[PDB]
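Novice: The structure's right below; bear with me while I get my questions together.
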Number of protein chains: 4
Amino acid sequence: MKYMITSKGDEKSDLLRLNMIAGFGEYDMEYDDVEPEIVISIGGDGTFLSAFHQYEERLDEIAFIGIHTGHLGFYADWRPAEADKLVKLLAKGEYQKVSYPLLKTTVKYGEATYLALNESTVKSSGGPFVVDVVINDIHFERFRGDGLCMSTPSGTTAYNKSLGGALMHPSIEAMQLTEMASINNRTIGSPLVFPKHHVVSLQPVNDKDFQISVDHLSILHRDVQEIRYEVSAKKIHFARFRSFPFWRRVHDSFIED
Amino acid sequence: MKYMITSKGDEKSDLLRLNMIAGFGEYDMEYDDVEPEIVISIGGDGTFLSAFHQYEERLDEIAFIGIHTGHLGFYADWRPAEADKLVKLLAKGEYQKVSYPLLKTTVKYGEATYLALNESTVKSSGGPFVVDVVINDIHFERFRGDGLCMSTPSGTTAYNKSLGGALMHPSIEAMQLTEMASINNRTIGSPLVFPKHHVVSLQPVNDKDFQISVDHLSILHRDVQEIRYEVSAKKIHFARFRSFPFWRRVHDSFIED
Amino acid sequence: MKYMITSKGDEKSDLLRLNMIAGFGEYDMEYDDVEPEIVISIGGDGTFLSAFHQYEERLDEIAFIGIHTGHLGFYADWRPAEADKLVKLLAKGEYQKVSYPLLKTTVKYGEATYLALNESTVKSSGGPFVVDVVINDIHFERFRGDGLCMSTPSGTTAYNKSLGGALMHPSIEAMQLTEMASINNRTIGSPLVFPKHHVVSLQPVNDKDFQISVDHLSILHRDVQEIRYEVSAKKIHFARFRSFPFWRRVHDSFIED
Amino acid sequence: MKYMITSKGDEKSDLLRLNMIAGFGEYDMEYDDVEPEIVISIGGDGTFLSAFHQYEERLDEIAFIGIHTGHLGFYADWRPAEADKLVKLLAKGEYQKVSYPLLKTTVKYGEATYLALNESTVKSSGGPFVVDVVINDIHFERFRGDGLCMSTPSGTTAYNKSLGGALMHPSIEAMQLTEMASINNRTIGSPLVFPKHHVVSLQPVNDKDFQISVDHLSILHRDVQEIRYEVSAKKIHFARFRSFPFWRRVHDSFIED
Ligand SMILES: Nc1ncnc2c1nc(Br)n2[C@@H]1O[C@H](CNC(=O)C(O)(CC(=O)O)CC(=O)O)[C@@H](O)[C@H]1O
Ligand SMILES: Nc1ncnc2c1nc(Br)n2[C@@H]1O[C@H](CNC(=O)C(O)(CC(=O)O)CC(=O)O)[C@@H](O)[C@H]1O
Ligand SMILES: Nc1ncnc2c1nc(Br)n2[C@@H]1O[C@H](CNC(=O)C(O)(CC(=O)O)CC(=O)O)[C@@H](O)[C@H]1O
Ligand SMILES: Nc1ncnc2c1nc(Br)n2[C@@H]1O[C@H](CNC(=O)C(O)(CC(=O)O)CC(=O)O)[C@@H](O)[C@H]1O
Ligand SMILES: NC[C@H]1O[C@@H](n2c(Br)nc3c(N)ncnc32)[C@H](O)[C@@H]1O
Ligand SMILES: NC[C@H]1O[C@@H](n2c(Br)nc3c(N)ncnc32)[C@H](O)[C@@H]1O
Ligand SMILES: NC[C@H]1O[C@@H](n2c(Br)nc3c(N)ncnc32)[C@H](O)[C@@H]1O
Ligand SMILES: NC[C@H]1O[C@@H](n2c(Br)nc3c(N)ncnc32)[C@H](O)[C@@H]1O
């Protein structure tokens, strides 16, 4: 079947990539970066992120695989020393699939939609900003501070975590909202976990210019009227060869490897 | 059908109770506190809690209803001025049912099981304590501090919330673990959200005596070997007459009513 | 003696200002916005801030006074209804003086100094940034995240407070440092309180461009080599007529007025 | 001069102690655990704590010294391999003295005073408790939760730190108050830093029984009417031989040694 490989770009990553391609040449494996059924990423979690967005239009037909040439990553959870084993199993393996929930973000002006593997955040064009938070068409609070972060289950170990967010198992179809330096003299303060059909809307009070980020991409949006968040209907599919539990991955990254 | 009514015990609650019983006398409604199909609680969230545990053996056959004679409660979400309307609909209504997840706690010595509507916590017999946290048979961390809290979705607005926990919609079948004054000089720090089949086990290191609480009940357990948490298979059923969304209930309690 | 008055600029503030000037015309009080010995601010805490920086070169010769025409402020702690009483006492009163510590910030390139009443912060030109934190010439930590905040005692109720900082009585000559979304996978996490002669230095790792803020003024600094913080030798002097304790002011703003 | 030595009690500590005593026998050094002018502690920070309280009545005449046979401690900041060097300098050295602020706690019934090197805390006889917090005779807030902690500057790296407290340089004469699981549905939330003459009083609302702790000692106090905190007039004196800065000590304990 078809496959492609992205590389962090350093010596270690390019060489690992050139070798896997060689091993793939020993099997019925056509390299194709247009319609790959398998996407292998070599480097770190950031390299994986870029690979996700590069192919975010054929997600339902792709199985992703993350190799870390550096520190152990949440998405890049395979060691380089297992690259050749991957080649073999990927070839004639009926390997299983693991799917994670994604975050849908909608921006409206006076619509643009995006998909996020980790999170989407909103901040001001300088200084603290003010937006109204509407949950399912009901006003929930008026937020003033640095910004807000809406996170996927797998993205909870990222930006979410730094903002006091909870770590959530990716088998749970949900999204989590956290605050950035909220001034309270009135917000909920606590992070909020939303289910599959709940819609969270952010609306401008005075200023209509915001810095909106989706994972690594950061876009200054002008004359914005609304920002809508909801658990996407699309999912990211991983190739599963062995058992590497999420909590073990949490333990190795933050407690001790 | 059969029904019963518990009261906070003050003048306001007893009188509201005596009136509802009277209204129920105008319908085919046999009062029975042994096998009630309807359990109405009058007072606060604490009164509701006591009512839950009083009938925790017939949960699958009971529909609960909470009336608040004081401040608006998360479980007691009906105003007294609507008591008579409840009577009528409860009589000849095909009212819907809303179910919330519960927490199963297991204690083993050298087994006792309990159900919690809000949370279960563990603390020491004085001073900071030490326990090993095992997630699905894999050691996750060694905790030293004041204690730990395992919370249901609806219980996240309670003790969980004070410990930095996230607020979680009760339609999500999950449990959340938070820390109490963890010493870090090594824990995850972040709250953890577990799904339906994950098992979290707490194990003694040196001392085998702990103060274990399940909602309002607090029991000093001696010679404890293990404390196991998991999302219960049982659920609490509410009677649904109107629409009072969880996030609206969150807003009214913490933001402004 | 000489005095001046700044106004928030709305109807309420301008009229209060025109009246106080009139009352001052009934006494030996020459209006002078060049060398005033008394600076009265009318509006909010922000109006007071602007007044501080407008005269930050004659701080040792000025006594400040804050009037709030809106909500009670930490610096603007006089009600409009007491404006005329201020006029009288300011005229022939041997009123006392209350002084608060200030923050000195130094920026070096490849020097510019500033004074802050509230705080100074540093952030990146987009995304998370990395700087080395040196305390008294000894490397303390390498910070990665959104930014850092160095705060004066009186500024602890402001931005500091939102970042988890402690509230510190302004009679204590100190500065407090807090983190903004630190990634920990290694920082202290806890806020840090420094005494009068300690010097905290921030140094660029890869990028030399930062957004540096001093109170309300925000300046993008390029080719920065070092940012030095220390408790200033200069102090801001207030005119004291009555007793309005700091903790009472804290209580009224955050607990209930 | 007179001196004494306390030991953690294990093999390593007793032997280090027997050797130092021997070295002291080679100088004019009379061992006396009644009126020692020098108190050497061998073990950890806890061993030092016990040594502080054992001699809390002759603090003004004693110079303390902490040796760690285990991990580096904040009070026990000398390595065993430097024990003999200590002996020599302690003998004929005009060594300097370093003094840290202490916390005075007063309990009144229907008075008992105590001194704390680290902190004093108050908790309930089971479950959440309620007390009124009065700052300098002015009601500040009504607290409901697990408890409160009043901490010295050097004690901020201890229990304080786990409760979100700030780390404060011990040259600052102050005390810091932190909350334990405060329910907010109304407290300040932020830690509070008080100066030398401020008095913080805790007063019972309904229940008059509390668990009061001073460092390691924990006493259930019955029929308590008031608990008063203030920066003590007494100070603990250390012997200073070399330069081991507080922030370096913070870095080595929490960042990396
Ligand atoms: N303050 C913060 N703390 C922790 N994580 C943060 C953060 N701010 C941000 Br933005 N993030 C995370 O940073 C992620 C993006 N970073 C990257 O992709 C890299 O930076 C990008 C790359 O190299 O491909 C990955 C890396 O450097 O580790 C975002 O998706 C957030 O999850
Ligand atoms: N520190 C804390 N902060 C917030 N909530 C806390 C808390 N400690 C505890 Br214990 N709780 C909650 O207190 C709940 C029990 N309290 C009660 O049931 C009442 O106290 C009991 C009653 O009156 O029936 C309810 C009330 O007083 O509001 C527990 O289930 C926890 O959820
Ligand atoms: N996220 C934040 N939370 C709380 N306070 C914050 C904050 N971000 C910032 Br910047 N601040 C504070 O905002 C202050 C400046 N704001 C102002 O001066 C005003 O905005 C400026 C004015 O109107 O003069 C005051 C106001 O609007 O209340 C800074 O000195 C910080 O103390
Ligand atoms: N939850 C907590 N987190 C961090 N520190 C805590 C804590 N609870 C407590 Br009590 N403490 C600290 O524990 C200190 C007392 N402990 C000790 O003295 C020892 O336990 C006592 C000893 O061995 O002498 C020291 C040790 O074991 O490291 C108190 O003074 C508090 O500062
Ligand atoms: N594996 C840890 C490294 O990868 C980055 N990262 C990314 Br990109 N995504 C995640 C993620 N989902 N969880 C944790 N860290 C993440 C994160 O910023 C850190 O630098
Ligand atoms: N309704 C708020 C009052 O009820 C108590 N409470 C209980 Br009991 N359960 C909850 C709960 N689940 N969420 C919020 N508060 C709760 C909570 O302690 C507070 O005093
Ligand atoms: N009085 C509260 C209002 O004034 C702003 N503020 C300023 Br400007 N300085 C402070 C300050 N020092 N403390 C609290 N709030 C402050 C703060 O942002 C809030 O909007
Ligand atoms: N040196 C770290 C060890 O000593 C204990 N400790 C004590 Br006792 N006092 C302090 C203290 N003041 N700061 C930090 N840790 C302390 C603290 O509980 C930890 O176990």
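Chain D residue numbers are taken from Swiss-Prot; in order, the displayed residues are 1-110, 115-189, 193-264.
This entry, so its header tells us, was determined using X-ray crystallography, 2.4 Å.
Even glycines carry a Cβ here, placed using N, Cα and C.
What Swiss-Prot records for this protein is below:
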type	residues	note
MUTAGEN	D:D45 to N	Only minor changes in the structure and a 10-fold decrease in the kinase activity
BINDING	D:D45, D:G46, D:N122, D:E123, D:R148, D:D150, D:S158, D:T161, D:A162, D:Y163, D:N164, D:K165, D:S166, D:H223	NAD(+) binding site
ACT_SITE	D:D45	active site, proton acceptor
MUTAGEN	D:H223 to E	Twice less active than the wild-type. Its activity toward DTA is increased 2-fold
Novice: So which of these recorded positions, D:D45, D:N122, D:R148, D:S166, get their C-beta under 8 angstroms from chain B?
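Specialist: Cβ contacts with B, in sequence order: D:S166.
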Novice: Could you tell me the whole-number distance in Å between the Cα atoms of D:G110 and D:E115, where 4 residues in between were not modelled?
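Specialist: Spelled out: 4 residues absent, and the flanking Cα atoms 10 Å apart.
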Novice: Fewest neighbouring Cβ atoms within 10 Å: which of the binding-site residues D:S158, D:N164?
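Specialist: Lowest Cβ count within 10 Å among the binding-site residues (D:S158, D:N164) is D:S158.
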Novice: Which of D:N122, D:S166 (the binding-site residues) has the most other Cβ atoms within 10 Å?
Specialist: D:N122
Novice: Would you find the one among the recorded positions D:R148, D:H223 whose Cβ has the most company, meaning other Cβ atoms within 10 Å?
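Specialist: Of D:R148, D:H223, the one with the most crowded Cβ is D:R148.
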Novice: Looking only at D:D45, D:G46, D:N122, D:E123, D:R148, D:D150, D:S158, D:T161, D:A162, D:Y163, D:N164, D:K165, D:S166, D:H223, the residues listed as binding NAD(+), what is the longest Cα to Cα distance in Å?
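Specialist: Answer in Å: the longest Cα-Cα distance is 32.
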Novice: Would you kindly give the Cα-Cα distance separating D:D45 (mutagenesis position) and D:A162 (NAD(+) binding site), rounded to the nearest Å?
Specialist: 10
Novice: Where the model skips 3 residues between D:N189 and D:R193, what's the CA-CA distance in Å to the nearest whole number, could you check?
Specialist: 7
Novice: With an 8 Å cut-off on Cβ-Cβ distance and a minimum sequence separation of at least 6, pull the same-chain contacts of D:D45 (mutagenesis position), or say none.
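Specialist: For D:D45 (mutagenesis position), the qualifying residues are D:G66, D:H68, D:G73, D:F74, D:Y75, D:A76.
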Novice: Counting across all protein chains shown, how many other Cβ atoms sit within 10 Å of the Cβ of D:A162 (NAD(+) binding site)?
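Specialist: Result for D:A162 (NAD(+) binding site): 22 other Cβ atoms within 10 Å.
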Novice: According to DSSP, folded down to helix, strand and coil, what is D:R148 (NAD(+) binding site)?
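Specialist: Strand, per DSSP.
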Novice: Please list the recorded positions from D:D45, D:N122, D:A162, D:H223 whose Cβ falls under 6 Å of any atom in ligand 8.
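Specialist: List returned for ligand 8: D:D45, D:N122, D:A162.
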Novice: Which binding-site residues of D:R148, D:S158, D:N164 contact ligand 4 in the sense of C-beta under 6 Å?
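Specialist: What lies within reach of ligand 4, judged by Cβ under 6 Å, is none of the binding-site residues.
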